[PDB]
Amino acid sequence: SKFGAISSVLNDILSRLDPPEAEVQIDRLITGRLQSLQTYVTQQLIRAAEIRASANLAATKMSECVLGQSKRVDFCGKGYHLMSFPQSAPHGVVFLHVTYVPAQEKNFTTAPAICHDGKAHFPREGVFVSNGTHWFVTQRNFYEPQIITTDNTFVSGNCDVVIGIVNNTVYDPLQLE
Amino acid sequence: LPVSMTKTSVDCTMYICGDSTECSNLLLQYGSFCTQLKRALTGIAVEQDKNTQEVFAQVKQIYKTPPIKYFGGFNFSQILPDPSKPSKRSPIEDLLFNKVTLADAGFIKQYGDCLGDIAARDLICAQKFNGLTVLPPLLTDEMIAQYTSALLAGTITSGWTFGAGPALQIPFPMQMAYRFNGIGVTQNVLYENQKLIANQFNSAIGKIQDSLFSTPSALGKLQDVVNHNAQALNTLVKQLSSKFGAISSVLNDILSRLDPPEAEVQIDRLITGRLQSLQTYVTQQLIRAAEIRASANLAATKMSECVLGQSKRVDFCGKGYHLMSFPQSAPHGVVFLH
Amino acid sequence: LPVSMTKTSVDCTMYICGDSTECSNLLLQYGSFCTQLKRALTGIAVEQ
Amino acid sequence: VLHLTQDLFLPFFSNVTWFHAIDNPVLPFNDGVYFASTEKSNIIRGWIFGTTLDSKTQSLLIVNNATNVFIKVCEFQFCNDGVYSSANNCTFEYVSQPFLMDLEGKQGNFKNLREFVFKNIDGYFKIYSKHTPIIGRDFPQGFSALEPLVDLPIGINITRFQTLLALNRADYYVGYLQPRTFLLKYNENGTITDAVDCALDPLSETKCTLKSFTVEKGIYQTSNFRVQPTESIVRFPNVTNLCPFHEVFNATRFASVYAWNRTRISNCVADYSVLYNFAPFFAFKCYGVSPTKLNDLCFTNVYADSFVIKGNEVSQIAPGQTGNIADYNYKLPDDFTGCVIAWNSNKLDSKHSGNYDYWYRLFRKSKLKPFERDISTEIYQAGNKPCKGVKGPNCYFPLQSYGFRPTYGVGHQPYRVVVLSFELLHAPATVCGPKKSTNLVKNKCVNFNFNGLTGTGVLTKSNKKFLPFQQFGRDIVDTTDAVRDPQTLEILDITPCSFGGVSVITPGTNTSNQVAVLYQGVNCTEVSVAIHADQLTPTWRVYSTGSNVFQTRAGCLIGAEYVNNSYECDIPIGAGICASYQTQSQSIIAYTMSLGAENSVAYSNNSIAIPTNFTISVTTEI
Amino acid sequence: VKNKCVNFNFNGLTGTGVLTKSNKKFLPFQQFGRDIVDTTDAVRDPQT
Amino acid sequence: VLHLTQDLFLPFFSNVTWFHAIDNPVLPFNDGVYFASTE
Ligand SMILES: *[C@@H]1O[C@H](CO)[C@@H](O[C@@H]2O[C@H](CO)[C@@H](O)[C@H](O)[C@@H]2O)[C@H](O)[C@H]1NC(C)=O
Ligand SMILES: *[C@@H]1O[C@H](CO)[C@@H](O[C@@H]2O[C@H](CO)[C@@H](O)[C@H](O)[C@@H]2O)[C@H](O)[C@H]1NC(C)=O
Ligand SMILES: *[C@@H]1O[C@H](CO)[C@@H](O[C@@H]2O[C@H](CO)[C@@H](O)[C@H](O)[C@@H]2O)[C@H](O)[C@H]1NC(C)=O
Ligand SMILES: *[C@@H]1O[C@H](CO)[C@@H](O[C@@H]2O[C@H](CO)[C@@H](O)[C@H](O)[C@@H]2O)[C@H](O)[C@H]1NC(C)=O
Ligand SMILES: *[C@@H]1O[C@H](CO)[C@@H](O[C@@H]2O[C@H](CO)[C@@H](O)[C@H](O)[C@@H]2O)[C@H](O)[C@H]1NC(C)=O
Ligand SMILES: *[C@@H]1O[C@H](CO)[C@@H](O[C@@H]2O[C@H](CO)[C@@H](O)[C@H](O)[C@@H]2O)[C@H](O)[C@H]1NC(C)=O
Ligand SMILES: *[C@@H]1O[C@H](CO)[C@@H](O)[C@H](O)[C@H]1NC(C)=O
Ligand SMILES: *[C@@H]1O[C@H](CO)[C@@H](O)[C@H](O)[C@H]1NC(C)=O
Ligand SMILES: *[C@@H]1O[C@H](CO)[C@@H](O)[C@H](O)[C@H]1NC(C)=O
Ligand SMILES: *[C@@H]1O[C@H](CO)[C@@H](O)[C@H](O)[C@H]1NC(C)=O
Ligand SMILES: *[C@@H]1O[C@H](CO)[C@@H](O)[C@H](O)[C@H]1NC(C)=O
Ligand SMILES: *[C@@H]1O[C@H](CO)[C@@H](O)[C@H](O)[C@H]1NC(C)=O
Ligand SMILES: *[C@@H]1O[C@H](CO)[C@@H](O)[C@H](O)[C@H]1NC(C)=O
Ligand SMILES: *[C@@H]1O[C@H](CO)[C@@H](O)[C@H](O)[C@H]1NC(C)=O
Ligand SMILES: *[C@@H]1O[C@H](CO)[C@@H](O)[C@H](O)[C@H]1NC(C)=O
Ligand SMILES: *[C@@H]1O[C@H](CO)[C@@H](O)[C@H](O)[C@H]1NC(C)=O
Ligand SMILES: *[C@@H]1O[C@H](CO)[C@@H](O)[C@H](O)[C@H]1NC(C)=O
Ligand SMILES: *[C@@H]1O[C@H](CO)[C@@H](O)[C@H](O)[C@H]1NC(C)=O
């Protein structure tokens, strides 16, 4: 680009005029090319900052998903994270998130607590679920019904403060033995 | 949290050489100095659209709240959409829109009333006079509220399951019991103090609206972003009235006053001034867009963690042991209710 | 981890035109080129 | 390479006029001429160029022969059919290899079609030719590059053009070139395979601005659209009184430079043709304004300074000069907005026996600041004496004599100099040029010339509260908003012409060539009335059938019909509208983007959904 | 002299570099060469 | 608008000299003069 100078070639402009006059054209070309180079450098700096941020994110994702299990939702892929595998790519990294995603679900029934005899029972770790006629306990993320038993549930309450409580019986392995 | 900023599409040719063929020919001697500027601004606009998409479009299926609203005693009328209002926005979402004043809407098609401005034409007509236009966002402020409503109605009827796989319904008292169990307190506490915790929740939700009402500016970050963009644009416009060492600051004046062979020097001075001003504007906009992108990434992470589940990281989702979060849309930003 | 750096408040007039009225008048012809710089430096200091 | 050039080219899909021969119209020559013909062996000989084609302006001839050509630049008279009858003041003959090469494969079916392009950019007559075997049964659509043959500098004026014939006992294809931007694709061997215009179709413009020949699916911002003004209005003030310029230049006693006469010019119509009249000019060096472009400006005040000085002192008088007059008698300011005048006056400032009525100062205590008068007779001090009284040694009179006689040299002849001062600043102008006052038209993009304020826009009535002394309007950003009409004393707002921006929405060219056009941020009833009046800067004319118009919130889309269905966003347009290429049998449709599948959950007091199965999904992240 | 860093002055086109034989397909009217970014790449020998 | 100007103005809360008539002293003129009178 001429940048307002007579010619755009330093070699041509140098042999075409004497230095006292060619100094003006050389100054114009210098003040153009220096500004172009500064624009390039500033753009490279901003892009390098963005790439550094992305690389920090990639490193965090590696240290969390790959080197362990991450509990943060939608961080290591969509779903319930299990593990990850890295793959190298040109000027980047590729992750293979392995996620656990639920499937076919069924309406059953639920109750916050179950009252055997004046005491409210709650699941230790799980949901109180009902086929429709017999109450059971099971996990939250997979349907594995179990017979209600004093080891699946902990007792604390008075059967009068819980809202939505449901009547049934809870079994204990100790009276039988 | 800011999520995006105003999208500008500066015209190098019109801004630097208003409808002057001689000035255009002189500007062509600088090479592609303004093609870079147009590309950078286009990238900034696309990045803003991507930021909004990342922050809000987190769920693929738009859920709807149940026709009745009895969430075990919890009151959500303040955050749920109001059917009576034409905009279909929450009462808490209305205050955010009424407390933020945008200098340039952009989606106005204001041409046609600059002639009819009657009084002295305002900032927007002044910017239109020198080729300084602003593009409208891809996602309107109405459908963003729809995304927010879907996301908030997914976290009160299905817990955190709709953020992982299929949405599985579960009563809100049981969801609250599970969130309680996640922080180390057993569920019997909630099942015994359900009424008291419902009263506390209602009181907090009620008094947050008045706290946003009576404060001068609690949304200072969004207003800060808007003011910064408007002031950068105003400073860009104000550089058109500087001579930059030329005979006059008006291209139409120096063109009609001097012959081209002598006017070329003044035109070159004006070129080297306005190009530098435009490059400074573009660089500052790039920096501000990078900062906004970082903030939008933080907002997207906060959404995905606090809203779509329970977060164990202390002081991330508010002060104290985190339970849940409700999103609210604000002009060029998002509002969280931890 | 770094938390902050030095806070600077560059002065346009004294840096470019040391106590020279003619240079100040010449600089005034550039418009508000450097008021942007002063605002940027103040914003950096406040941010830090 | 995909090099892009801007030069004189024949527009794609342009008007080409086909003739027949069995008299020889003279086709105008302007910006070059494209010539194409198809003949069996030979029916066309040569061409004639020049203006008026007579013996008064240099002409040109390119007549071919059996083995050579006869290019020359001459002063032909006529032939009216041996093709000339005059070669008086004629040079620059030239003979070389013939431009016509014809081959046949033992049959006349190979009717080679010959294409020629001539142009006269900065003289340097250029001729390009290319002979293709594509028979000419129909003007072929395949690409055939044109290679130069000769390049010779006629350096003459050409406006008219003719064509010779031959003898015997379907041709003449003529096209005209225009300045267009072309994108040319070069083969690996250096030939030209395909080229695309950049001012023909919206897809062509996107293909030009994203230089390539494959345009991927998406929306591309190419250029901006501007409503070109229709009528130019000039409204000069309500005065028709001519200046006393004649009195200024017809004085009899232009004073000396030491005491320069100073007059003022106001309440004028200033035409400088009368100034040119009474002046055998010698020096019209004008600095602030261009003398040619001087009758189209308005000055708030004009000052006419007059004095008589010597030949070298004319070159002395200029912004930032030096000398006895430029320092002690008349110093023009460095930022002088004005210009001087000088012509010989050897008949009024000269007489027999001599004349010394004039004076000048060489002895001043210091320099003279611009536009300062130092008329005073004080003896210049030398050494340290308080010298008073008579003049002599060490005691010098300040002003000496410009003794003028009718017999001097040119450098010493009594030149007459009158310098003019103008103030071209934002002010109520009182002195204006002789430009007429046209009518006023509102609500239409017009070039206005209100009292020297040149610009463009739409003007209309306003309800401002202009105070009596007010003349202009402005805004916090210092741009002219309203101008009071000098001949009507009313208030008119100024508007941008139509400034916007055109974005072209297209699928991939490997899929289809259909495109849609978006005019950003404009109520596009404005463009519809503008596009009918043919005052839009974009020349790429997209169709408007009524079914393809949709006023979006971001402008309006032309070329795509709106469907009320909802789909996933394919090409983001803006304000919740996305366009995509869908089957009908194919077209471009705009629709409101769907956020997702409308789903309703079944929340209840005691209903819970528990998954009885699960799946393992592996995703990827870049 | 080929394959050696020399200063060349081909028909007034001043510069420096290493020149050698090539297999370009220069058309008869071609004189210079260039690349995608407009730098002189090949030249035709005026006496060869 | 809040336009800002730099020009010759009478300073706020400045020294202004009040005269009386019932001789007519000459006042220096420099950079302009502000004149106010009631009658
Ligand atoms: C309640 O849940 C029971 C699971 O134990 C189901 O009862 C089953 O009934 C069969 C006979 O019908 C028994 O043989 C079996 O051992 C089991 O008890 C029952 O289907 C389910 N009720 C409903 C309505 O699904
Ligand atoms: C669960 O079963 C309890 C008895 O084992 C019920 O208590 C009874 O309540 C009735 C009134 O509802 C009394 O009249 C009676 O004396 C006894 O206290 C209890 O209501 C029941 N709850 C549910 C939800 O079925
Ligand atoms: C949930 O909280 C709402 C507060 O926004 C209650 O609405 C109130 O309705 C009364 C009139 O009944 C208004 O005077 C008041 O300003 C407010 O709008 C709403 O009743 C409440 N609902 C439940 C079930 O708690
Ligand atoms: C560029 O020019 C080359 C030499 O002239 C071409 O190579 C030739 O290819 C032909 C077959 O087309 C062979 O018969 C011959 O021996 C030689 O290899 C080459 O094709 C050409 N490239 C183009 C025109 O794109
Ligand atoms: C400069 O000379 C002009 C023409 O000779 C003068 O203009 C005229 O002057 C006569 C008196 O000589 C007036 O009667 C007439 O109206 C017109 O103004 C001009 O005055 C003179 N100026 C000076 C400062 O000498
Ligand atoms: C849970 O879902 C699995 C797939 O998502 C089921 O596995 C299937 O098994 C059938 C054979 O019964 C295969 O044909 C099929 O390709 C797939 O592997 C699995 O049966 C299912 N389990 C339950 C209890 O529904
Ligand atoms: C639960 O019942 C509701 C009531 O109709 C139904 O809409 C929903 O699909 C059911 N959920 C299932 C079958 O998983
Ligand atoms: C060529 O001329 C015909 C006849 O006037 C006209 O109909 C046609 O539009 C012209 N072509 C173009 C591209 O305008
Ligand atoms: C044709 O014209 C050329 C032009 O110089 C001339 O030399 C030649 O003698 C003419 N006749 C033939 C048969 O070529
Ligand atoms: C050639 O031009 C000159 C120009 O004055 C003229 O005098 C002369 O007669 C011309 N020769 C002719 C007409 O043969
Ligand atoms: C060429 O002739 C035309 C026709 O009169 C005229 O308008 C034009 O000014 C001429 N050009 C020159 C350079 O004489
Ligand atoms: C001055 O005016 C008179 C009017 O009769 C005219 O004859 C004369 O030529 C004029 N002189 C000049 C120098 O304009
Ligand atoms: C302009 O001048 C004409 C004729 O002198 C007069 O009729 C008209 O009223 C004038 N206009 C104004 C605004 O003074
Ligand atoms: C812009 O929109 C339409 C289309 O032109 C029309 O009502 C008018 O021109 C404008 N209306 C408003 C409210 O700006
Ligand atoms: C179909 O589209 C038209 C506009 O083209 C709209 O007026 C109408 O309401 C739409 N119909 C439905 C059912 O949405
Ligand atoms: C839940 O119970 C409340 C009162 O007990 C009742 O108003 C509401 O309709 C019930 N909702 C469902 C879905 O059963
Ligand atoms: C250059 O000139 C010489 C002598 O005239 C000749 O031998 C040689 O072939 C010429 N070279 C070319 C490339 O024409
Ligand atoms: C005005 O003059 C009085 C009397 O000299 C003086 O006391 C006062 O300070 C002056 N005002 C100002 C602003 O200096």
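Just so you know, the numbers here start at 1 and follow the chain as drawn.
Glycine too: its Cβ is placed from the backbone N, Cα and C atoms.
As recorded in Swiss-Prot, the features of this protein are as follows:
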MUTAGEN   D:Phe397 to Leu (Swiss-Prot position 490)  Increased resistance to neutralizing antibodies and human covalescent sera neutralization
MUTAGEN   D:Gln400 to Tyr (Swiss-Prot position 493)  Reduced host ACE2-binding affinity in vitro
VARIANT   D:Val26 to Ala (Swiss-Prot position 83)  In strain: Omicron/XBB.1.5, Omicron/EG.5.1
VARIANT   D:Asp81 to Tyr (Swiss-Prot position 138)  In strain: Gamma/P.1
VARIANT   D:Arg253 to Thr (Swiss-Prot position 346)  In strain: Omicron/BQ.1.1, Omicron/XBB.1.5, Omicron/EG.5.1
VARIANT   D:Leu275 to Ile (Swiss-Prot position 368)  In strain: Omicron/XBB.1.5, Omicron/EG.5.1
VARIANT   D:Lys351 to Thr (Swiss-Prot position 444)  In strain: Omicron/BQ.1.1
VARIANT   D:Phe363 to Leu (Swiss-Prot position 456)  In strain: Omicron/EG.5.1
VARIANT   D:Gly403 to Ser (Swiss-Prot position 496)  In strain: Omicron/BA.1
VARIANT   D:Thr454 to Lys (Swiss-Prot position 547)  In strain: Omicron/BA.1
VARIANT   D:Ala560 to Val (Swiss-Prot position 653)  In strain: 19B/501Y
VARIANT   D:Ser600 to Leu (Swiss-Prot position 704)  In strain: Omicron/BA.2.12.1
VARIANT   D:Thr612 to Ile (Swiss-Prot position 716)  In strain: Alpha/B.1.1.7
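DSSP assigns D:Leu275 (variant position) to a helix. Among the variant positions listed here, namely D:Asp81, D:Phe363, D:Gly403, D:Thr454, D:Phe363 has its C-alpha nearest to that of D:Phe397 (mutagenesis position). Recorded residues D:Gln400 (mutagenesis position) and D:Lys351 (variant position) have their alpha carbons 20 Å apart, per Cα-Cα distance.
Of all the variant positions in the list D:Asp81, D:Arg253, D:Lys351, D:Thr454, the shortest Cα-Cα distance to D:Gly403 (variant position) is found for D:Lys351. The recorded positions D:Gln400, D:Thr454, D:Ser600 differ in how many other CB atoms lie within 10 Å of their CB, and the one with the most is D:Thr454. Compared over the variant positions D:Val26, D:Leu275, D:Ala560, the count of CB atoms lying within 10 A of a residue's CB peaks at D:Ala560. Here D:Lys351 (variant position) is compared against the variant positions D:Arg253, D:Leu275, D:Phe363, D:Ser600, and the shortest C-alpha distance is to D:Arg253.
Those variant positions from D:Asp81, D:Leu275, D:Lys351, D:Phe363, D:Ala560 lying by chain B, with Cβ under 8 Å from one of its Cβ atoms: none.
Between D:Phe363 (variant position) and D:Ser600 (variant position), the C-alpha separation comes to 102 Å.
For chain A, the nearby recorded positions by a Cβ gap under 8 A, listed in sequence order, are D:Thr612, drawn from D:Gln400, D:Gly403, D:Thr454, D:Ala560, D:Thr612. Cβ-based neighbour count (10 Å, all protein chains) for D:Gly403 (variant position) stands at 13.
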